[PDB]
Amino acid sequence: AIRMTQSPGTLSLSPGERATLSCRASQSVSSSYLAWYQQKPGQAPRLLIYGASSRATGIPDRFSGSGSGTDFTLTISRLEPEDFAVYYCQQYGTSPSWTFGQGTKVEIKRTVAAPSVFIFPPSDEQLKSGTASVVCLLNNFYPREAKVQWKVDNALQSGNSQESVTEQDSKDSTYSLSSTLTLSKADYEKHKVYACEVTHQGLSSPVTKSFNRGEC
Amino acid sequence: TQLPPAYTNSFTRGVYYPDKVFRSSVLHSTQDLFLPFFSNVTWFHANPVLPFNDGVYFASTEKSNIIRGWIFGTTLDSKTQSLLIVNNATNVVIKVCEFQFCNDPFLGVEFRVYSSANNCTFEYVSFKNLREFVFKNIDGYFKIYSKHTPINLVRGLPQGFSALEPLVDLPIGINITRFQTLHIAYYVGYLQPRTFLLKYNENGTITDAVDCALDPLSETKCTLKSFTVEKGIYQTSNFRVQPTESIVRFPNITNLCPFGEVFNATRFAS
Amino acid sequence: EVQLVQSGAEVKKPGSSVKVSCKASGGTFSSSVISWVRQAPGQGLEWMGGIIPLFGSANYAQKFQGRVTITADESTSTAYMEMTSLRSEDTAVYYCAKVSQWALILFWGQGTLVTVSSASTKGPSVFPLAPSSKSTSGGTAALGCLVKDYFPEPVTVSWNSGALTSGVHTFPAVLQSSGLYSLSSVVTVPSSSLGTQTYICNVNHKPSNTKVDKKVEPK
Amino acid sequence: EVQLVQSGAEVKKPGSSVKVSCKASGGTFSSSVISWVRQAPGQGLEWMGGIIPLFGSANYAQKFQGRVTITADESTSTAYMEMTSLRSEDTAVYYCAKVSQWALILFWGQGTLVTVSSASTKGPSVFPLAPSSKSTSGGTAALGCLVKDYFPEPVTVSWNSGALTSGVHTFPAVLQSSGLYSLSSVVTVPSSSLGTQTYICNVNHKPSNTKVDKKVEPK
Amino acid sequence: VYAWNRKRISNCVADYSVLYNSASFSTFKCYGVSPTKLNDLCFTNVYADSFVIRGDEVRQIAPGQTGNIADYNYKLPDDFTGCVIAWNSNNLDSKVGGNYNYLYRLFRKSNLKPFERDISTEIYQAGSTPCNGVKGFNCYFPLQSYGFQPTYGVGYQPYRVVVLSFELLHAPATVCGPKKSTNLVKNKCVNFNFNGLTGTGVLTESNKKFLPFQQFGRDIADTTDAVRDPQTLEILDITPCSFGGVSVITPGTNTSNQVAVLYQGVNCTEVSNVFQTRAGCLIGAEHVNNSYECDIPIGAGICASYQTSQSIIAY
Ligand SMILES: *[C@@H]1O[C@H](CO)[C@@H](O[C@@H]2O[C@H](CO)[C@@H](O)[C@H](O)[C@H]2NC(C)=O)[C@H](O)[C@H]1NC(C)=O
Ligand SMILES: *[C@@H]1O[C@H](CO)[C@@H](O)[C@H](O)[C@H]1NC(C)=O
Ligand SMILES: *[C@@H]1O[C@H](CO)[C@@H](O)[C@H](O)[C@H]1NC(C)=O
Ligand SMILES: *[C@@H]1O[C@H](CO)[C@@H](O)[C@H](O)[C@H]1NC(C)=O
Ligand SMILES: *[C@@H]1O[C@H](CO)[C@@H](O)[C@H](O)[C@H]1NC(C)=O
Ligand SMILES: *[C@@H]1O[C@H](CO)[C@@H](O)[C@H](O)[C@H]1NC(C)=O
Ligand SMILES: *[C@@H]1O[C@H](CO)[C@@H](O)[C@H](O)[C@H]1NC(C)=O
Ligand SMILES: *[C@@H]1O[C@H](CO)[C@@H](O)[C@H](O)[C@H]1NC(C)=O
């Protein structure tokens, strides 16, 4: 089956610049059946281009598709705060055989922001339920790419941590990352030191915050 | 250099099915572009730029499929679309690009025919043997009939009857006046708007034909719609002396009509 | 003119089969290509299969070749996508797109959210995260509430009944291995106001009709 | 629309013949009256003769009965006027006008100058006119340059490389009996500036590619 | 328009209901076929010729027209079978600064033959002065730009034109309407439809040896006598179902109101006493082994008379 691969994986630019997304087809794909969709988080996909060059209803003229053969390009002439979302290229036709691109995300280009590291010991009432959750917070950092690891008694932890990332805030353009380490109460008391190490571009050296079990 | 031409009697060859409608045990009269019976076909050895006129009957007695294709157009110098056909065996490379044909195109044992190919508005792909073809271009559509038969004769075309089936119809939409052949003994007859009386047998095969303008006997056969004519006198046609030239006789007038003061007046009346 | 409306969102336990519908209008149904596109949360669009109602021969992606069955009904202008042996990975939004043979544009439905969960409706559990008196980040502290073990989505988290909005980062929920969602909502405030300003997180869960107002205090 | 374009300017010696052509575009040439109009330098328009190409019977004015032959070629849509035994009086501009039988408007050519002269290309001779030291006109004295014995037209006269423009009068050239044109260009300046301001006349004759810069001083 | 595009539609099914039910078209004129019949017809090929002209020229896209568009850009033949569809495209082909993308041939050395395209940009020689590829006097660039602008009038705004030519040849049909095909019923009088060719009659298996390129056979009156089934490529003979005159054999209404009926030239199975004569089927007459004088002639030596309880007899 024809495979549509987008490029670049993530596009970082500033408002008013020019965004250029590309879509590569493993085979010769008719230009009449290439579509470009914009999807902001929490919303259904919004069609922008069809026929590889036709704007849908209400699409601003700054959006413009082009290309043929195996290369199809979407060209946002002037980025605006509304033009930052995930963009997909769809190869379709008059036969039931369609495909989508993996998706390209356009984000605000901002100066590197130093993450703010916080660690929260689990609450006693939560311990009463037999489950202990340790929260490591990276607040107001940019870019999103960051590495967070849990070290309990100087031992790496894997398979027991879950991370949530918020969307790029429109004001400061900095991401936030919350890492939760969930363990049983019995296993929680088996260790004393609980730390989270953060490695990020804006930090010259990794920053680790740790707490002692039972300490004030 | 190119060999001098030659001429041969066509006998009854060159008949094709005018349409694909099945008919059996009937005498059917059709007006169409046909190769007149006992015509004077040009015989070449192996290819100049022959004209096209109303259509071309082509024939080739071969044993190794030497002749492969043809070129069609008006100038054949990339100034207008030209139809290139490479129909060999079962592979066809039909194109209508604005080819810039070389002075002496030829095919090696290698593909060196045209120097340029731009704006291809159409592209289609898919004992001796006598391969007979009929080509014509009507209403922007190029029709090709064909028939391949095993024969044993090299002196001239066999004395017998065989019909040509229809094979191809291309939407080229091109003006064709000249054409040429492509190689890696062939005959080129010209078609004319003739009337034929074809005989379909019980199996639907055209086993006989009468050329209604070959001779008075054939005119009689076509008028009677029969291949057998009994003794008698039959009114078959009408004779008319066609005009030689056109004569115009207008009055000796030396004034221009003053239409300027009507169509160019400053103020038209109420 | 043309308009596609899909069935309502579904909550199915694992092992069952769902049949999402897609009702089309405009009188272009028979001569169209109607396809089903699945989007897992946080993942790009994925094409499951498609069908031409005139012919009725459905085609599916190799991934969904066996588990899904797509049918079309001209007499009522409705397309059906049936998925059997639902799994945890099948929790996704299913859209029905439509391409007429007379247009190059695509017509989409509103989407059908399918949740493959083995649990039931449950109220949230709120645990405050007491800010540390020594782990101060340049005079600014962060404090929040951990909402855990709630189902189904969504839940709304606010500070002081909406009085505090700046610095609030309600992280998106995650599907835990137990089938119950969890999120952490934090806010950054000056460390000097830890003992001065009182912060209370209000969590609302409409499906469970549960409202919890929990105060955060320094440890 | 309809356009008439004539041949380029001609220079002929007396006794020879000239043939001015006039090509018409627009398709109205055959059914029109194409006429030739001669304007001598300083004289009014003069209708020489006309022709209707569709008929081909030219009609000439009584003054041009014998020395002019007017023809028209529809195949090339060109009207020709051939004048033989060219005289000095035939040096004139020849226009071709046209009236179509469907309009009352006239279509004129750009005019072709035919110069009948014996003298060939020659450079100009510049002689300054020394202003009188006593025949002053109320404190204003006139001074100029006489450009004589030059051919063909035209010549350009400037003062101090164009620095002096006010009060400058460049009189039109006149054809002498010898076939060489001549003119005088003058300018009036205060008499007090005769010994203070220096005046230089620049005379340019492009056909001979001759430039002469001559200073004018009081006698 | 001078370089009008032509797409070939073949081997597909199209529901033209979406087409003629669309309100987006200002011109929809079919020649040789009705828009509502297209779903019941099959065609060997379809040619969709698409281009742009201005409104005042839409009338020139029609069989038997003359003008710049018809003579120099796009000519439809006189026997044209198809549908011309035009719709205003001001929103698409009009630019504030002038849309010069669309051109039309303004001068040509002759008229175009039907469905003939000329893309040559050789400088037009309007007179006897060869141009040598340079403009000037009596030399023009053959193509003139439309320069559509949104402020133009309706007669100058851009209209998009699609001409659908439906080829009805003898070759197998490949473009059809969205009509489902029933099963093949033979040996019964039915209304049949093969690739849009309709008729009434009886279909029977035939031994006619159709060649592969033949799809039907015709009789002397030009009626389809045999067909090739488009799905199971078998040859079927088509015959008229059954017909013939009906005569009423009566004694005088003064004598009796009892009558017999002769179905002339029909067997006594297509239609009391039923008797198969060589003149047809006789119903209501009692055949008798006696022979009398002819009273009412039936034919082939058979006569009918009213005789003794009295009834009509044939003999
Ligand atoms: C097809 O091409 C031929 C050859 O260019 C055209 O024939 C020429 O026609 C012009 C005038 O129409 C004559 O001046 C030439 O002498 C002709 N050439 C020859 C070799 O006869 C022909 O007109 C074209 N057909 C169409 C429909 O355009
Ligand atoms: C064919 O024509 C040539 C001259 O054009 C003539 O010499 C020759 O005899 C002709 N052949 C026949 C069979 O008539
Ligand atoms: C092909 O056609 C286009 C317009 O139809 C023209 O601009 C182009 O020059 C043509 N190609 C060549 C090689 O001239
Ligand atoms: C038609 O084909 C059959 C097949 O054997 C053959 O017997 C018959 O002779 C053919 N008809 C004619 C007229 O030759
Ligand atoms: C026509 O008339 C002209 C004069 O107007 C004359 O010269 C010419 O000979 C005439 N031609 C004929 C054929 O009478
Ligand atoms: C009927 O015919 C008989 C003889 O054939 C005749 O006597 C009688 O009058 C007729 N009936 C009538 C009503 O005329
Ligand atoms: C009528 O049909 C039957 C069988 O269909 C046949 O046997 C009979 O001969 C037919 N009638 C005549 C008069 O042949
Ligand atoms: C006539 O006689 C034959 C006996 O040869 C018999 O079979 C037949 O039924 C008789 N006809 C009638 C009408 O009774």
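Here Swiss-Prot sets the residue numbers for chain B, with the shown residues being 22-67, 81-143, 156-172, 186-240, 244-246, 264-349 in order.
Here the Cβ of each residue, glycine as well, is placed from N, Cα and C on the backbone.
According to Swiss-Prot, the protein carries these features:
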| type | residues | note |
| --- | --- | --- |
| VARIANT | B:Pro26 to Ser | In strain: Gamma/P.1 |
| VARIANT | B:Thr95 to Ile | In strain: Iota/B.1.526, Mu/B.1.621, B.1.1.318, Omicron/BA.1 |
| VARIANT | B:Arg190 to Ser | In strain: Gamma/P.1 |
| MUTAGEN | B:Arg190 to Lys | Partial loss of biliverdin affinity |
| VARIANT | B:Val213 to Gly | In strain: Omicron/BA.2, Omicron/BA.2.12.1, Omicron/BA.2.75, Omicron/BA.4, Omicron/BA.5, Omicron/BQ.1.1 |
| VARIANT | B:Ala222 to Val | In strain: 20A.EU1 |
| MUTAGEN | B:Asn234 to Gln | Increased resistance to neutralizing antibodies |
| MUTAGEN | B:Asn331 to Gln | Reduced viral infectivity |
| VARIANT | B:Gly339 to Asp | In strain: Omicron/BA.1, Omicron/BA.2, Omicron/BA.2.12.1, Omicron/BA.4, Omicron/BA.5, Omicron/BQ.1.1 |
| MUTAGEN | B:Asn343 to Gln | Reduced viral infectivity |
| VARIANT | B:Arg346 to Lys | In strain: Mu/B.1.621 |
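Separating the Cα atoms of B:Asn331 (mutagenesis position) and B:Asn234 (mutagenesis position) is a whole-number distance of 43 Å.
The recorded positions considered are B:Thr95, B:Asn234, B:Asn331, B:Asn343; of these, B:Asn331 has the fewest other C-beta atoms within 10 angstroms of its C-beta.
A sphere of 10 angstroms centred on the C-beta of B:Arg346 (variant position) encloses 5 other C-beta atoms. When the C-beta distance to chain D is held to under 8 angstroms, none of the recorded positions B:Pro26, B:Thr95, B:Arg190, B:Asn331 remains. Considering other CB atoms within 10 Å as the measure, the emptiest surroundings among the variant positions B:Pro26, B:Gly339 are those of B:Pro26. In this structure, the recorded positions that sit close to ligand 5, with a C-beta under 6 angstroms from any of its atoms, are B:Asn331, chosen from B:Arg190, B:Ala222, B:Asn234, B:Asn331, B:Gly339, B:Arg346. Of the variant positions B:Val213, B:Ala222, B:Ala222 has the largest number of other Cβ atoms within 10 Å of its own Cβ. Selection of the recorded positions B:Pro26, B:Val213, B:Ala222, B:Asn234, B:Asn331, B:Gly339 by a Cβ distance under 6 Å from ligand 1 yields, in sequence order, B:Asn234. Proximity to chain E, defined as a CB-CB distance below 8 A, holds for none of the recorded positions B:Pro26, B:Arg190, B:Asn331, B:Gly339, B:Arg346. Of all Cβ atoms in the shown protein chains, 17 besides its own fall within 10 Å of the Cβ of B:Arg190 (variant position). For the recorded positions B:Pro26, B:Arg190, B:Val213, B:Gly339, B:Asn343, B:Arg346, a Cα to Cα distance of within 10 angstroms from B:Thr95 (variant position) holds for B:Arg190, B:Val213. The closest partner of B:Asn343 (mutagenesis position) among the recorded positions, by CA position, is B:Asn234; the full candidate set was B:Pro26, B:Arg190, B:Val213, B:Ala222, B:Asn234.
According to DSSP, B:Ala222 (variant position) is assigned to a strand segment. For B:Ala222 (variant position), the nearest of the recorded positions B:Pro26, B:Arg190, B:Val213, B:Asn234 in terms of C-alpha separation is B:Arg190. The two recorded residues, B:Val213 (variant position) and B:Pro26 (variant position), have Cα atoms 17 Å apart. Take the Cα of B:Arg190 (variant position) and measure to each of the variant positions B:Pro26, B:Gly339, B:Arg346: the nearest one is B:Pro26. Nearest by CA distance to B:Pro26 (variant position), out of the recorded positions B:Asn234, B:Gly339, B:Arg346, is B:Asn234. Here the CA atom of B:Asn234 (mutagenesis position) lies 50 Å from the CA atom of B:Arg346 (variant position). DSSP gives B:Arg190 (variant position) a strand state. Taking CA atoms as the reference points, B:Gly339 (variant position) and B:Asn234 (mutagenesis position) are 42 Å apart.
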